[PDB]
Structure formats: structure tokens, C-alpha cells
Amino acid sequence: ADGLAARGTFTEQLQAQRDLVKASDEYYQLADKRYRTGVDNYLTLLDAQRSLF
Amino acid sequence: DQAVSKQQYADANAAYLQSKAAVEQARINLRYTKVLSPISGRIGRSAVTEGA
């Protein structure tokens, strides 16, 4: 029964976690675009990279 | 790609056009030196000479 509860809840948890990772990856990509155009510096890019990690 | 908002883009565009207008006013205020003839025709003498 604990194995069945884990099967039932980890699909929802892992899909929420993949959406977490997709959101943080898109945030890092926008911070990289903001850096490459030239508005913010490289420290904020490294902070976004650590959040994605 | 919405890396900034649309609103501070409009704010930066406003500051760009304001600084453009300030450069335009400095340029016409420098064009008011070397005083151009407003009309075309015949000219008299110079009541105000060099150095005055």
C-alpha cells in the first residue's frame, strides 16, 4: 500500500518538479539573453545559473 | 522575448526621445551662432564689426 501511494503521488510530484525545472531553465535563458544584449552584468547570470543548478 | 517589461521599454523610449529633443535644442542654439541671413537679397554694411 505504501508502494501504491508512492506510485500515485510521485507522478504528480515529478511533473511539478519538471515544470519547476522548465521554469528555471527559461529564467536562465532570459537572463542569458539580457546579458548577451548587454543590460545586466555577469554576476546576475551566475546567480541565475546557480538557481538552475 | 519579454526579457524586460513593455513598460520600462516605453520609459526608456521616452527618455531617449527627451534626450533627442535636448540635443535638438542645443543644436539650434548652436545654429543661432554664425547668424544666417533670414531673407535673400541685398546687404548693407556691418554696424557691429569684428571683436565687438
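We're sticking with Swiss-Prot numbering for chain B, so the shown stretch reads 126-177, in order.
The header says electron microscopy, 3.6 Å.
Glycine is treated like the rest: Cβ placed from N, Cα and C.
In this view, B:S130 (mutagenesis position) is surrounded by 9 other Cβ atoms within 10 Å of its Cβ, with every protein chain counted. Under its mutagenesis annotations, Swiss-Prot gives B:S130 to D the following note: Abolishes complex formation and thereby decreases drug resistance.
Its Cβ placed at the centre, B:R170 (mutagenesis position) has 5 other Cβ atoms within 10 Å. Looking at Swiss-Prot, you'll find the mutagenesis B:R170 to D noted as follows: Abolishes complex formation and thereby decreases drug resistance.
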